[PDB]
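What follows is a single structure, written as structure tokens, with notes after it.
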Amino acid sequence: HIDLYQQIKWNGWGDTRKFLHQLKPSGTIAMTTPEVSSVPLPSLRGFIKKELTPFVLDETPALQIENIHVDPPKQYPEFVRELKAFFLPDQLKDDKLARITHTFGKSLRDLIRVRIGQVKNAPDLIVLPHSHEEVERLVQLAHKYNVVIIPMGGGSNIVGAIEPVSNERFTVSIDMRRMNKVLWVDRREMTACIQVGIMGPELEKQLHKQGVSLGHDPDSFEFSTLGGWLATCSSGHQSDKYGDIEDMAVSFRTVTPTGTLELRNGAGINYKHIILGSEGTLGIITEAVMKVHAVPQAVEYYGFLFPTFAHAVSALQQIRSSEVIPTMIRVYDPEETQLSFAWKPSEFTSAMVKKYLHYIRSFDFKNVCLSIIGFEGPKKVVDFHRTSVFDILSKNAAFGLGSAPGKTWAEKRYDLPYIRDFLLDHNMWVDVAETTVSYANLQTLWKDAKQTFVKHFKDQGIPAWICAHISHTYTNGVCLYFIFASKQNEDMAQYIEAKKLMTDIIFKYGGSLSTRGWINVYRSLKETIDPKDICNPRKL
Amino acid sequence: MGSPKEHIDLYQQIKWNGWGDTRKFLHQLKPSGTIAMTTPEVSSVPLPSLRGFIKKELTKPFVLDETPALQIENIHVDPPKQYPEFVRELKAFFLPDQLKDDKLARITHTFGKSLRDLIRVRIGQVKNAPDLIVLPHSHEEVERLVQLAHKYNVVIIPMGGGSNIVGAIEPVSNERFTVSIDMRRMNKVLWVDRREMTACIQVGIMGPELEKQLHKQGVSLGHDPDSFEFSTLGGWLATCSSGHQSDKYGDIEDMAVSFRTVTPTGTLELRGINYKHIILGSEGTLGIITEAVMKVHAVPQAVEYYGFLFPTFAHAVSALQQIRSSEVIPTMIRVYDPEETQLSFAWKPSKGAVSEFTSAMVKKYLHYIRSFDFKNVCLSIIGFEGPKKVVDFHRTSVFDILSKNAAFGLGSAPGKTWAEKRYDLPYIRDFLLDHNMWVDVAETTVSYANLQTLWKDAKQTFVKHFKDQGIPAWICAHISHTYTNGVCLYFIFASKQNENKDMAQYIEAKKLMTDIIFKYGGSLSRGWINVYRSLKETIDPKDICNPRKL
Ligand SMILES: Cc1cc2nc3c(=O)[nH]c(=O)nc-3n(C[C@H](O)[C@H](O)[C@H](O)COP(=O)(O)OP(=O)(O)OC[C@H]3O[C@@H](n4cnc5c(N)ncnc54)[C@H](O)[C@@H]3O)c2cc1C
Ligand SMILES: Cc1cc2nc3c(=O)[nH]c(=O)nc-3n(C[C@H](O)[C@H](O)[C@H](O)COP(=O)(O)OP(=O)(O)OC[C@H]3O[C@@H](n4cnc5c(N)ncnc54)[C@H](O)[C@@H]3O)c2cc1C
Ligand SMILES: CCCCCCCCCCCCCCCCO
Ligand SMILES: CCCCCCCCCCCCCCCCO
């Protein structure tokens, strides 16, 4: 048995066996996976050279684990004694690696910090429970002994939600990832009871064996957990079809310092909404009953090009107005489109790349935008939705790139965080900001933000690059996501300044960022459920 | 600041011992014995088949034995409590016409519309009336009222339509001075934003007035409980009521974007934890909702509602299951069992507009039951709303599935008139109660495995229980919503009042139905109590907001 904390990079993203790297001396950037070694991505180096400039990649390696200092764990003999009376020794970890991997999430600041060995407060112990009943025991003991507890799923959050902040008390990281089994599937009710430490791909694999699927698909799907999705109410990119995570949740069990809270599968409070989004501050979710659907009979994904971001946006608007909507859509601006096409290492993909070439002779590639559009469901439904959406696309100057079998279209976003580790290894950095903005303000915010970010650095003699995509649309606007990148300097101050620039410009267009009588309400809930404040204290 | 000239309040326009408009009612024409419907728009339209239906089901010459309710001036109500200092403060901010404490005001703010409520008011049994009714005109005025009630330790109970059937507005004790806050003068749409598709609405507004006001601005909400005509937005939010277009427009909780709640410890405003869910369903125990921002939609391009007959309840259930499995569903569906189908067709008026074709569909029903035994024939009403292209696709899909389950089409009728006839049902309960009869209801969600056995067993058991006592009884059912593995099943059951007039006969009928629903795993209507108690003690430290024991 290998634990997931040993399988996922402790100072980067995702599988330890998968990574980008520079082949020397050609300089060709390649991608290695467990299934294939060193596949050349010949267009990628040219892209990085063009954008962020005899081209040399300056190496800025991460510190080796042996060279990182962490203070000794605190001691609490009488509490640890009690743990060891119920838990097996392989369930308790306090080695350097276990401590580091249960300190940090996956934000830029997290990675910068671990990569230079800056480890302020690590947890004193990692516990890996195997069942709901074990969780109940651990939480009861933490409450008795006044021990801070922080539950962890994939540790993929980018908001510091798992960072230990309570150096006065013994603190325990509860790694939920050994609780990773689908307990049952009810094919009449179309529901499934799932242990919430399960990772995304494992969940969809186990469900598929019983002919069903959940369909919750954040961009972190590969390395995040059901329990994390519930505790953060994370967005999914098939939500336009399958619902939001809170709609998918039928019920779940929450272990709290004052007892276990059960939910049932009209008037009164709908109590699940107290725990959904609570980020471990109100107890630990152990098992959830989730609404599932049959594996669809048709799954069809297509690419399209538009001449401008404006055209793509108009198509987005009219699709939503039609009330006949795809399962998934994403629109990439020209910068992200170019990146997508330089992400090329298959018979169907090169055919698409030929179609892009043809298009950009007439339509300037500086302005051309890629859109990926997917449909899932019964054949009759897919056919009606596809024909509706294609009609609207044709009316908005869309150019079909055709299709390939599968969904590897929609799975390209999963690889992005791997490129982030490659930039950080070669004197570069990349961060993100996401906003909701109305249609009236979108195109000015998009153009202004991009122009402002680049010029800020250009004025200082420093290259910088920014792209954006649209993942979701609402009645009168969109969710717009910026990805922006530049060279490292010779402090944390440069990433804080760039974010400030972006945050300011986004506010300038009433883009969304993030007497309150609800504060007293939350304080009531917290003081009642967790009177000793042991559950992920001091978190926003 | 005053109510406009000639304004009369809704508590005076809705029956104080019955349902709905005081001007609308069923009545027996004399000497013919013919049952007729009067409305404020047309008087005494005969329902020539209705008397014979009641005769057949609940029985020599047939006579309706008259059992009138007591007149209002013959009802005793204990004098109201006095709180001079509290009332004098009210008069520095509220007009005399906003404050009421006469018998009519007190009775109409005591009772909802359950059978037990109607039985009690009809016999003058009024044990816990509020002491004062206040009718605020704005959010600011509710804030003032709630601040004063907290300061003076006065019980406050908000009311909308008073249509609830669970006793939710009825004062539970008389220890403290008690105020009913009638929200119904706060009845305006404040704004509509057609770009965002949202509207800000004062929640004292009644269903039809809401849809009317929104329609003027080209939009609609689409929440349609069977009590739509005489219930309020505020009440829908505070009860999480069901609506019969929810298959298209969603539940009230998802229609609610945000709202303002006036509490004894301040006003909670809405924009981690999704806080709206703390107040939704709270039944006035956590404060008063004043104004709500609701998600609305454009008035549909196409609205098409159809009737169909099936040879048996089984055929109809199969069609419903296959419809949901296909994933292409109607905006509304209702399946009526044979007994409710018969009732529907027996209620035909003898008059109609030149633009109305009920006679065409009655005739089709009569021709159909020549080939299919009427004791098994079921009516279904199926409606579609939206863009023409969407309605066309959904209708063709659904109509295909119907033809595979032996459905027989009766055709459309204009707008939602097919679905508007359910609003008339509670007027007949008043007619029954005036003529020595009673009717009650039981609603349950039941699995498909148990649906048809529960339906047959419950109907048989109920009828037999009274037939063995030599008492006539009648029972029907319909299905209003379907789920992955079950349906919402609604029973309507009726019998004679006993010559000795005791509330024990109603609790007994209810117990039989409750018992059997429970046998078949039908739904009925916890460390979370300590959570609630903490919320309550925080929001409402003096326990003035609709105090309950449990
Ligand atoms: C490359 C990348 C892409 C991303 N894409 C998206 C996206 O598309 N949409 C989106 O919303 N977010 C996205 N995120 C953010 C993050 O992945 C999601 O919020 C995810 O829900 C966190 O899941 P996790 O299992 O990794 O949680 P963790 O990071 O381990 O924990 C998150 C919070 O949940 C609490 N928690 C975890 N498990 C439990 C439990 N069982 N009981 C109680 N509390 C618990 C933790 O204490 C913490 O407060 C992205 C992040 C990255 C780095
Ligand atoms: C014939 C009939 C048919 C019905 N059909 C249905 C149906 O199809 N679906 C369904 O779900 N129910 C149905 N009901 C029940 C009832 O109509 C619903 O619960 C409706 O939501 C109640 O609305 P109301 O305005 O009449 O509320 P009221 O009865 O006036 O009050 C209900 C509760 O809400 C609280 N309240 C009211 N306004 C406010 C406010 N502004 N702020 C805070 N609290 C408030 C009250 O104190 C009370 O606790 C039916 C009832 C009848 C009699
Ligand atoms: C010079 C251009 C190179 C292309 C670099 C684009 C890399 C995109 C990396 C994505 C970053 C991971 C996101 C972390 C937070 C998620 O919301
Ligand atoms: C034999 C004829 C009986 C007449 C049929 C009466 C059916 C009318 C149902 C009215 C019930 C409406 C009020 C119920 C209270 C709760 O909702």
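Residue 1 is the first one shown; counting continues down the chain.
This entry, so its header tells us, was determined using X-ray crystallography, 2.0 Å.
For all residues, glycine too, the Cβ spot is worked out from N, Cα and C.
Taking Cβ-Cβ distances under 8 Å and a sequence gap of 6 or more within the same chain, the neighbours of B:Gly162 (FAD binding site) are B:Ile14, B:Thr108, B:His109, B:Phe111, B:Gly112, B:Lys113, B:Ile169. Under the heading FAD binding site, Swiss-Prot lists B:158-164, B:226-232, B:239-244, B:283-289, citing experimental evidence as support.
B:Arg334 to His (Swiss-Prot position 352) appears in Swiss-Prot as a mutagenesis experiment; the accompanying note says: 30-fold reduction in activity. Long-range Cβ neighbours of B:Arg334 (mutagenesis position) (same chain, at least 6 residues apart, Cβ-Cβ under 8 Å): B:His244, B:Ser380, B:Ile381, B:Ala419, B:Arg422, B:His478, B:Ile479, B:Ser480.
Swiss-Prot documents B:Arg429 to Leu (Swiss-Prot position 447) as a published mutagenesis change and attaches the note Loss of activity. The FAD binds poorly to the mutant enzyme. Of all Cβ atoms in the protein chains displayed, 22 besides its own lie within 10 Å of the Cβ of B:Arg429 (mutagenesis position).
Summarising the annotation, Swiss-Prot assigns substrate binding site to B:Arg429. In the three-state DSSP assignment, the secondary structure recorded for B:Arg429 (mutagenesis position) is helix.
Among the mutagenesis results in Swiss-Prot, B:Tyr490 to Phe (Swiss-Prot position 508) has the note: Loss of activity. The residue drawn here is the original one. Every protein chain considered, the tally of other Cβ atoms within 10 Å of the Cβ of B:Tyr490 (mutagenesis position) stands at 19.
Marked as active site, proton donor/acceptor by Swiss-Prot: B:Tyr490. A strand conformation is recorded for B:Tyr490 (mutagenesis position) in the three-state DSSP classification.
Counting every protein chain shown, the Cβ of B:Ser231 (FAD binding site) has 22 other Cβ atoms within 10 Å. Note that 6 residues are not built between B:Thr59 and B:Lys60; their Cα atoms stand 10 Å apart. B:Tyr490 (mutagenesis position) and B:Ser241 (FAD binding site) are 15 Å apart (CA-CA, integer value). Taken residue by residue with DSSP, B:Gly287 (FAD binding site) is part of neither helix nor strand, so it is coil. With a threshold of 8 Å between Cβ atoms, the recorded positions B:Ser231, B:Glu283, B:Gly287, B:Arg334, B:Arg429, B:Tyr490 that neighbour chain A are B:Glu283. Ligand 4 lies under 6 Å from the Cβ of the following recorded positions, listed in sequence order from B:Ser231, B:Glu283, B:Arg334, B:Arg429, B:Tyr490: B:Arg429. Unmodelled segment: 7 residues between B:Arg271 and B:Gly272, spanning 12 Å (Cα to Cα, whole number). With a 10 A radius on its CB, B:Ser241 (FAD binding site) counts 22 other CB atoms from all the protein chains. Reported as a whole number, the C-alpha separation between B:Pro158 (FAD binding site) and B:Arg429 (mutagenesis position) equals 26 Å. Unmodelled segment: 18 residues between B:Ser525 and B:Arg526, spanning 16 Å (Cα to Cα, whole number). By the rule that a residue counts when its Cβ sits under 6 Å from some atom of ligand 2, the mutagenesis positions B:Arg334, B:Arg429, B:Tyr490 yield nothing. Spatially, by CA atoms, the binding-site residues B:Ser227, B:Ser231, B:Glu283, B:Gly287 include one closest to B:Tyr490 (mutagenesis position), and that is B:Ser227.
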